[PDB]
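Report on one structure; see the data block that follows.
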Amino acid sequence: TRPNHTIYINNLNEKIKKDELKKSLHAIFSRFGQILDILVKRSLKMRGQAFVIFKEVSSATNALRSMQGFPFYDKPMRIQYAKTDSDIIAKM
RNA sequence: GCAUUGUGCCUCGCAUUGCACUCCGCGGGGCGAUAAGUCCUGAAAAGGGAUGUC
Ligand SMILES: Nc1nc2c(ncn2[C@@H]2O[C@H](COP(=O)(O)OP(=O)(O)OP(=O)(O)O)[C@@H](O)[C@H]2O)c(=O)[nH]1
Ligand SMILES: Nc1ncnc2c1ncn2[C@@H]1O[C@H](CSCC[C@H](N)C(=O)O)[C@@H](O)[C@H]1O
Ligand SMILES: [Cs+]
């Protein structure tokens, strides 16, 4: 899948509260650069998954490559590139 | 306080590995509380449920 501004993460611990799951993800991936938003819902379609929207695709790539399979909340993170640009990016 | 309702949150059981920004699994239970909010007020960046009826 082609490099993107947004990394799509899944195999996440569905039992983590939404507000808390976001600030973790943020605090964690801010290592690899600046973050424009994190999209997270705990709906049936969107639980266990998250969208981290980087400012620069370089950041996302280093994030994808470094944090792949990382032990996060007793599960190994599965990180791909998003299949499409996030809305906040296309409006630019 | 009772009716209807928008919008999101938390928990438990079963279920779910799911590509979103067009956003609600089923079922118990608990929620105006800026927590959140996809809903509302305001053109000013912030703020907040609403109509009804004692
Ligand atoms: N019967 C009746 N009781 C009310 C009403 N509003 C508040 N109460 C009383 O208020 C208690 C609940 O508190 P709240 O509803 O939070 O009061 P509030 O938010 O200031 O209510 P409002 O003044 O109507 O905006 C209840 O036990 C009621 O007895 C009302 O409109 N009718
Ligand atoms: N945003 C909010 N903050 C706090 N409590 C809320 C709330 N939205 C709804 N409630 C609670 O839910 C009650 C309405 S019942 C509505 C539940 C929900 N819309 C559903 O369809 O499943 C309110 O009287 C209060 O008990
Ligand atoms: Cs529920």
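Residue numbers in this text run from 1 along the chain shown.
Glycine is treated like the rest: Cβ placed from N, Cα and C.
Taking a C-beta cut-off of under 8 Å and a sequence gap of six or more, A:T6 (mutagenesis position) has these contacts in its own chain: A:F51, A:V52, A:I53, A:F54, A:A60, A:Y81, A:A82, A:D85, A:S86, A:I89. According to Swiss-Prot, the mutagenesis experiment A:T6 to V (Swiss-Prot position 11) carries the following note: Abolishes RNA binding.
Less than 8 angstroms from the CB of A:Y8 (mutagenesis position) sit A:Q49, A:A50, A:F51, A:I79, A:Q80, A:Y81, A:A82, A:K83, each of them six or more residues away in the same chain. While the structure shown retains the original residue, Swiss-Prot records the mutagenesis experiment A:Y8 to F (Swiss-Prot position 13) with this note: Substantially reduces RNA binding.
All protein chains included, A:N10 (mutagenesis position) registers 14 other Cβ atoms within 10 Å of its own Cβ. Quoted from Swiss-Prot, the note on the mutagenesis of A:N10 to V (Swiss-Prot position 15) is: Abolishes RNA binding.
Quoted from Swiss-Prot, the note on mutagenesis experiment A:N11 to V (Swiss-Prot position 16) is: Substantially reduces RNA binding. Using a 10 Å Cβ-Cβ cutoff, A:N11 (mutagenesis position) registers 14 neighbours.
Around the Cβ of A:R47 (mutagenesis position), a 10 Å sphere holds 18 further Cβ atoms from the protein chains shown. Quoted from Swiss-Prot, the note on the mutagenesis of A:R47 to Q (Swiss-Prot position 52) is: Abolishes RNA binding.
Look at A:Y8 (mutagenesis position): DSSP puts it in a strand. Distance from the CA of A:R47 (mutagenesis position) to the CA of A:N10 (mutagenesis position) is 8 Å.
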